[PDB]
Amino acid sequence: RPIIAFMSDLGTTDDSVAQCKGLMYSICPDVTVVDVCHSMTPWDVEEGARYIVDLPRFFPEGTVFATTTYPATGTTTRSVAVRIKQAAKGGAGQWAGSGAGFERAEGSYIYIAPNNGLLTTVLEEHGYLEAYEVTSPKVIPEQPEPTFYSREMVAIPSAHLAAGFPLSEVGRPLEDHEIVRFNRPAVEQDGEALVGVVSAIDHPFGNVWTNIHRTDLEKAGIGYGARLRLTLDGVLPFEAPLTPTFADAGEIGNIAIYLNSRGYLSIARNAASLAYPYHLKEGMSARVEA
Amino acid sequence: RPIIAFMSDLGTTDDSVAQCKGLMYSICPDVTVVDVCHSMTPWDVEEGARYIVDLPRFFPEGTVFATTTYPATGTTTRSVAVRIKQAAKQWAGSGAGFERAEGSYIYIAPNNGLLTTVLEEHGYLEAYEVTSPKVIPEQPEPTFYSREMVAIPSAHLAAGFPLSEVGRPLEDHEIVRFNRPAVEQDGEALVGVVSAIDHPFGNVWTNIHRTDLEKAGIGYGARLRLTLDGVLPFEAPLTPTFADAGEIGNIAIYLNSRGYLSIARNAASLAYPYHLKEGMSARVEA
Amino acid sequence: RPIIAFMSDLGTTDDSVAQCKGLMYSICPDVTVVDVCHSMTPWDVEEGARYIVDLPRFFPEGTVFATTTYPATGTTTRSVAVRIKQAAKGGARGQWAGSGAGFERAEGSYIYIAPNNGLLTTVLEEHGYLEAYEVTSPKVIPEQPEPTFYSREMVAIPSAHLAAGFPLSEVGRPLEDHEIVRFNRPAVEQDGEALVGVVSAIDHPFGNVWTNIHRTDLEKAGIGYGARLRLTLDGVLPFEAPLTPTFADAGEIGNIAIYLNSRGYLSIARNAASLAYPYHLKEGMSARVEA
Amino acid sequence: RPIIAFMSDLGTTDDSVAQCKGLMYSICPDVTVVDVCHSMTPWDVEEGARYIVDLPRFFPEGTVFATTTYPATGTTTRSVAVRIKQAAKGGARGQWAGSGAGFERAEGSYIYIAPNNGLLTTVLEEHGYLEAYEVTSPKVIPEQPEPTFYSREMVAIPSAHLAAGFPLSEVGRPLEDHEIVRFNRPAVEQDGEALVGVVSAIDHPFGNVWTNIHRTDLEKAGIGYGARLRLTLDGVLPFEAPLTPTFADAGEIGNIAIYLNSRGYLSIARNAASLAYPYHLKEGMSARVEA
Amino acid sequence: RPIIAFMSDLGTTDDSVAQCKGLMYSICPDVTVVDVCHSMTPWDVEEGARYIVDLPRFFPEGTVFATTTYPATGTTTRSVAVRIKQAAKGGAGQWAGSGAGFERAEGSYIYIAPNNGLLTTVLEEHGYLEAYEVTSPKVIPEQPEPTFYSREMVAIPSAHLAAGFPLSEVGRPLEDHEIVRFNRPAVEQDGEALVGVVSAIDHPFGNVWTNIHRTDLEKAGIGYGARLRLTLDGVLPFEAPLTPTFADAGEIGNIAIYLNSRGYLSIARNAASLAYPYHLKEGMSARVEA
Amino acid sequence: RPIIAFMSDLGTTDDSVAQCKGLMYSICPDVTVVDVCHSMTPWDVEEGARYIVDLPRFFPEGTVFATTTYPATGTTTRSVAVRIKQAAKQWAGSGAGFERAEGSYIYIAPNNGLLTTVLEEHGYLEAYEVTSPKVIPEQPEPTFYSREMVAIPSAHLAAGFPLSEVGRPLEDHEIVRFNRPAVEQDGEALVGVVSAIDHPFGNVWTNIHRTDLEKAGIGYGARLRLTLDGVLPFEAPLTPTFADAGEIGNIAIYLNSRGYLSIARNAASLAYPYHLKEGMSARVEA
Ligand SMILES: C[C@H]1O[C@@H](n2cnc3c(N)ncnc32)[C@H](O)[C@@H]1O
Ligand SMILES: C[C@H]1O[C@@H](n2cnc3c(N)ncnc32)[C@H](O)[C@@H]1O
Ligand SMILES: C[C@H]1O[C@@H](n2cnc3c(N)ncnc32)[C@H](O)[C@@H]1O
Ligand SMILES: C[C@H]1O[C@@H](n2cnc3c(N)ncnc32)[C@H](O)[C@@H]1O
Ligand SMILES: C[C@H]1O[C@@H](n2cnc3c(N)ncnc32)[C@H](O)[C@@H]1O
Ligand SMILES: C[C@H]1O[C@@H](n2cnc3c(N)ncnc32)[C@H](O)[C@@H]1O
Ligand SMILES: [Cl-]
Ligand SMILES: [Cl-]
């Protein structure tokens, strides 16, 4: 029972995703294609990365992740296919599922993506066992569509991998320095305050996500129940204790400062939108201190 | 051939829904997950209820409906899981339609009133709290009970985990319900609200029902005056469908697929040019 | 392993698509339902036609395409079901889709079921058809259809019977060619040495600009990759670039690229930036090309 | 104490109006310049005409109205200067303006100077005129006018000479009636017992709705204060109210009022709330009235 | 040299204001008409009031203020004309002008307005010497336009007053209880914090004005140089000392908490807009404390 | 017959401008106040400068220009008051125009660069700091120096208060100037910026001047290619006016009333449909 989990920038306004899916079911008759999302900001590899980094532990072993934003479509560039090392615990650290969670064995998931840095945080968080350039005409078209490499060089070969084509056969092995990566912005300790950035607005709720992690917090002594001052955009400070969840803020509309399901320091209002009335946005400065 | 039909307020702009689906396939390898929608206004229990209330008759017997908006996530609250009784009409499908046996569907949802109308329309045979670590995490992620307390246990139920083993039976009073706004009277006009804009067409749906109408003496021929937001008046005979208005753009006053007084333009949008909205008053007279 | 690929104007904000899907699994339990899209502008049959015309070569033979925008719901009109002839190559070069030399698809191997309102105009034009039938039989539609929901009653439902193996010729009577409603499509005019058409679509979510000037139209004027072109939009915007395979060929990020899209049509874009969104360019605007 | 009342399409965001004013005080030192408005949609002569047609009765006799939208700036066209005949009553009842029984104004006592582009169509129609002249004399316009600024060169400047006492008949040659450009205005049709016109304007900043159905048109059908009316807008909105003098007559705040505006025209509004803004009603929409 | 200072809700998009001005110059040949503003939110008498309350000290003695929003136009209602008592010092309290300012004698300005509460704060701040109902056909039309009382019952009689028509002759005297007034929202002392409201956004800068006055501040001990916490909309707190001016915030974009030229506690950014990016609005809660 | 022409960033949505005017009439009973505009983008010194630079030739001799955006309000800063020399062309008005004597106009402004282009184009005969309590308040309102340090002293100057008595003479270096962006070269294309959108018409004005053009070999007949924001290309002959384009909506490339390369549609807006903006690059080639 093979699964391909599919994350693109193709959107859902036309037949582009369906074209890829038609070919996936064509190549791997038994497959199940699960949509991750197709809504990412085009060409923003850092945003694409956040949508895929945390997926392994949720999926059955053997799952292939077809993940693509392909601004270098139709060039001489070729995709990278990697088998990861650890499925890894996550959240605000645990295995996912009922009971004590589902423990995932090492080397049980493959990502196939453009070699443009999309997989940077996947490789940082999970490690990898082996990496290959995707070049074989057994898995890609002999004459690929210049402007559709997300289909030609990701969707199509991912379905061959789902169908059982040996990963080592897709092309030559890539050395670590041949896999492109993006530079991750570092959390700064500024006196005793921690300085990062709004990493994401959490749609559709309007919760605010920072790149300040739970590990960064236990570094400066911060745990659940700590009074914090969190300044956004350099001028809007908020104040609240760190709490597990939204309803701990008290009344509806009140401010909650919490750890999100991905482990990162976040801010919201209790059953109300914070970001949307005050037009708060990704990329704004975020500062925290007790 | 187990099915989970999935309705949430998680949206489709990140991997939140995919995390839930991943766990569904892990738990029930042979499952088919059907998306209902994930677009609902966050925390609007009456809105989410509208999207799930008439689903059973359309699905194969044995379908599990996983339906969630969870603003009380991470608290001591636990989900409710119910088996409904009557799948409830006409029947849907080709010919005279497909009849559905009683007790053939399970809903699992936060215990916050989301299931209010499902229970009124269909009734139930059994209701339980979802507490067993067989079907939910021992360390549940505080901010993601739509995943922990709905998605995960729905998939155990799809795989044949016995309903009565999820936790203790709930008595009726323990099952939270929302109050639904009444259709009131002033003179011979009926006063209600706009209960929804029908995206993407811009049709207007009111809470004034077939039954409220015929009781006040209105059937499929009646010339009606329909005033919206207390300002915009519309006038037209009650008709079965849009094209009964004649010209493209003409006004149709009709009954939507739920028996509710509705208003639209024929093959054009009514709501969008006039910025008509849910929650606006709707007053009708013959 | 039967597939129904589903395209409608029902949107993704309520339970309308799910009702259709439920009834698909009810009638054909082993079916796989693949969403094409549900976002088309309601009642724009020309736009709907664009999202379904290119589908066959990507799908397994025996696939059923349920394609629907239904402004005449609740009327005496009934849907039309067609077996197409050629699965038809396509793309910028014109080839089969898939790895290696692509997946060659046999003739008469796909069914489309749709309102009889012109939605299938380009499907028939580009693929031809082998047989067409009016969808009237109570075996495949409800005896009491919901007046406002013919996308479900007259398309979703019968499509699932067809996917289950219900004989096509049994849905109702054969339709003569003149009984299949069509729309007229704009002809690219050969004006001097220029080619005059329109912006056919904005390519969401990138804001690329698609015209109705097809690759074969370009070969009427003898224009291939490397040709220095002037592509004028909206009468007043004379863009200038060589015709190149892809976006990155334009050099720096933001530079204008003139290219052939994945559907075989003359297009214009910027390299890893949006052309249509900043300047609010729209479908329907004029598009002129010349060398 | 000469007055120039000034209406243009120049806006209030730069120094364009001030340049015109400066030259007014330069040519006629004791002048008072009164802004009519500078907000009209550029080049919409019909809208401009609405802001100037009702002016004479409010102003001292001898006032000069400099009224300008000039899309043909820099061309061989020259402005036209007119002495009107009747100052003309008006308003919902039809009377003179001011305290007591109002200020009665004499015949032939106001001058309008404008581009010869139809801007003065309703002025002449409603007031008549006694003499008209092309504005050509270097005594009142520049010998080298700025190509893009004929609102200044061919209207502001000569208007200030006229206010200073420059003889009207000396600006240039007399113009025959057919030489004064006009636009055609929509005729309210007598359809059955209904009267069919349009929404002429949105009354900013209140969002009241003005139609082109005049009080005298209502008296063709015999409609006065107290008459229960149906006023249908945009073909689909049948408003119902008695015809009343004013807004508060409708009762509660927000209730629909149907009334005669201060310009003598059939209008519709809400009592101390906006009708046009919430529902995005627009000029050009249809307006039908009947009793 | 008579002056009429003219404040309406008529806007500047049509000839409505010019009609009034034509009649003003008709009635009072020597007059100068100064526009206060015509931009107010229609029918909002509290907003109209803020635009007129502070005008007397700036204008020559003898000035008439014609001030109007007239939602009761065309009814039996009649305007009120009042001679004020004190011109009054103002600002963050002084006379206006070069040197030590221009001292204005008592009873030297007249307001004419609808009797709908528009003049509430004028009468509270300045007092009055005499008040009259405007009813004489020597100053108003015998048949006034039903829908244009701002012209008929304000503009027109104001010009008669400018022209020298005796104020006592416009109609009968009104007793204090016959002059309509609006209820002013009270500043609350909530513990040691002061609770009011955003009274206005200061266009075009996007500065935020509160109804918390300098007097309210010296009541709780607050002067220039006091560290303050100011919460807006119940969730956005800001922190800054109270300073005289914007540039005291330091760098451009920094927050300044100050007293405005009208005497009220205010918040802004130094040469940047505060209200506009965060969509802050009139009517939002405002809380302050040291 | 004294005149004050008044330009500020105070807007027209409250009584800020009326307070200033009130004080002008108090100080100079016989004054005429002319509004220039009050709409300028707050604190944009180059923008406000554009609105005041060519005013003198249009006004009677003896006019005082009160011109202010004052982001440094309430600090130790004091305003500058200058008498300009050459009123500077053609001359404006009927006939051959009205010549203006030298030294006939005074500007008074914050000393923040607002007067940069006025001084470059016209020159000056004398410049002073505004410090005398004869002409400004002793207790100046900290947040309203546009009123205290511009409006009030301008009106004393209109009334005949001697210029040299406002405070001490300033040397040229004490008068703050802004740097103006240069028109540069790349190949035979000239590169500049859009210096303004011409509201309300939506015409586009560039900083590429008549002089920059003719030096590169371009006159009133030249077919030019004009690219805006680095993306949108336009092509058209250089013409005197809009109507030279022919059809309504056609493209005109012309010189605005300041000698600057400009682009527009004939009797339609160019900037608004395309969302063209000030600060966007403008590149021209013959
Ligand atoms: C197949 C890939 O083409 C890329 N793509 C789409 N449009 C552009 C563009 N204008 N420039 C560069 N890349 C683009 C998308 O990222 C898609 O994933
Ligand atoms: C897992 C559940 O978390 C809830 N959720 C998301 N954001 C908030 C918030 N600010 N307050 C309360 N609940 C929230 C959603 O309703 C989702 O269904
Ligand atoms: C079931 C079908 O109903 C059609 N539909 C929905 N709303 C309208 C309307 N206002 N007018 C005409 N057709 C409509 C949709 O096109 C859908 O496909
Ligand atoms: C003469 C006065 O008419 C008032 N006015 C304008 N429109 C309305 C309306 N729709 N309802 C009530 N009053 C209105 C304005 O406030 C103006 O000042
Ligand atoms: C009196 C002067 O005050 C200035 N002004 C108004 N708001 C601000 C602010 N937030 N920062 C700096 N200056 C400001 C204006 O520029 C006005 O001209
Ligand atoms: C001096 C006159 O210039 C006219 N004007 C300004 N811009 C344009 C344009 N793009 N097209 C035509 N006329 C224009 C205005 O209407 C003004 O009145
Ligand atoms: Cl799916
Ligand atoms: Cl004025």
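We're sticking with Swiss-Prot numbering for chain A, so the shown stretch reads 8-99, 101-298, in order.
Note: Cβ is positioned from N, Cα and C throughout, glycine not excepted.
Here the residue is the original one, while Swiss-Prot reports the published mutagenesis A:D16 to S with the comment Loss of 5'-FDA synthase activity. The number of other Cβ atoms within 10 Å of the Cβ belonging to A:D16 (mutagenesis position), over all protein chains shown, comes to 23.
In the three-state DSSP scheme, A:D16 (mutagenesis position) falls into the coil class. While the structure shown retains the original residue, Swiss-Prot records the mutagenesis experiment A:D16 to N with this note: Loss of 5'-FDA synthase activity.
For the mutagenesis result A:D16 to A, the note given in Swiss-Prot is Loss of 5'-FDA synthase activity.
The S-adenosyl-L-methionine binding site annotation in Swiss-Prot covers A:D16, A:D21, A:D22, A:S23, A:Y77, A:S158, A:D210, A:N215, A:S269, A:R270, A:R277, A:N278, A:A279 and is backed by experimental evidence.
DSSP classifies A:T80 (mutagenesis position) as coil under the three-state reduction. Cβ-based neighbour count (10 Å, all protein chains) for A:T80 (mutagenesis position) stands at 24. Among the mutagenesis results in Swiss-Prot, A:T80 to S has the note: The 5'-FDA synthase activity and the affinity binding for S-adenosyl-L-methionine and fuoride are similar to the wild-type. The residue drawn here is the original one.
Quoted from Swiss-Prot, the note on mutagenesis experiment A:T80 to A is: Weak 5'-FDA synthase activity. 2-fold increase of the affinity binding for S-adenosyl-L-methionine and 4-fold decrease of the affinity binding for fluoride.
Among the mutagenesis experiments that Swiss-Prot reports, A:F156 to A is described with the note: Weak 5'-FDA synthase activity. With a 10 A radius on its CB, A:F156 (mutagenesis position) counts 26 other CB atoms from all the protein chains.
DSSP assigns A:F156 (mutagenesis position) to coil in the three-state reduction, placing it in neither a helix nor a strand. Swiss-Prot lists A:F156 to V among its mutagenesis entries, and the accompanying note reads: Weak 5'-FDA synthase activity.
As a published mutagenesis entry, A:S158 to A appears in Swiss-Prot alongside the note: The 5'-FDA synthase activity is 40% of the wild-type. 2-fold increase of the affinity binding for fluoride and 1.5-fold decrease of the affinity binding for S-adenosyl-L-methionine. For A:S158 (mutagenesis position), the same-chain residues that are 6 or more apart in sequence and have a Cβ closer than 8 Å to its Cβ are A:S15, A:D16, A:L17, A:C27, A:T75, A:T76, A:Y77, A:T80.
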Checklist entry - For A:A279 (S-adenosyl-L-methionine binding site), which residues of its chain lie six or more apart in sequence with Cβ-Cβ distance below 8 Å? => result A:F254, A:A255, A:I260, A:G261
Item to check | A:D22 (S-adenosyl-L-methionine binding site) to A:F156 (mutagenesis position) - Cα separation in whole Å | outcome: 13
Checklist entry - Of all the Cα pairs drawn from A:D16, A:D21, A:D22, A:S23, A:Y77, A:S158, A:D210, A:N215, A:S269, A:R270, A:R277, A:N278, A:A279, the residues the record ties to S-adenosyl-L-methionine, which distance is largest, in Å? => result 39
Item to check | Nonlocal neighbours by CB distance (under 8 Å) for A:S269 (S-adenosyl-L-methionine binding site), same chain, sequence gap 6 or more | outcome: A:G98, A:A99
Checklist entry - What Cα-Cα separation, expressed in whole Å, is found between A:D210 (S-adenosyl-L-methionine binding site) and A:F156 (mutagenesis position)? => result 29
Item to check | List of the binding-site residues A:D22, A:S269, A:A279 facing chain B, defined by a Cβ pair under 8 Å | outcome: A:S269, A:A279
Checklist entry - Near A:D210 (S-adenosyl-L-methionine binding site), how many other Cβ atoms are within 10 Å of its Cβ? => result 23
Checklist outcome for this item: Rounded Cα distance, in Å, between A:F156 (mutagenesis position) and A:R277 (S-adenosyl-L-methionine binding site) is 41
Next on the checklist: To see if you understand the setup: which same-chain residues, six or more apart in sequence, place their Cβ under 8 Å from that of A:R277 (S-adenosyl-L-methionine binding site)?
Outcome noted: A:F254, A:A257, A:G261, A:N262, A:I263, A:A264
Checklist outcome for this item: For the binding-site residues A:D22, A:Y77, the largest set of other C-beta atoms within 10 Å encircles the C-beta of A:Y77
Checklist entry - Among the recorded positions A:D16, A:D22, A:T80, A:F156, A:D210, which ones place their CB within a distance below 8 Å of a chain C CB? => result A:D16, A:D22, A:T80, A:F156
Checklist outcome for this item: Distance filter, Cβ under 6 Å of ligand 1; input recorded positions A:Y77, A:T80, A:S269, A:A279; output A:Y77, A:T80
Next on the checklist: Considering only CB atoms and a limit under 8 Å, which recorded positions from A:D22, A:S158, A:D210, A:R277, A:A279 lie near chain E?
Outcome noted: A:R277
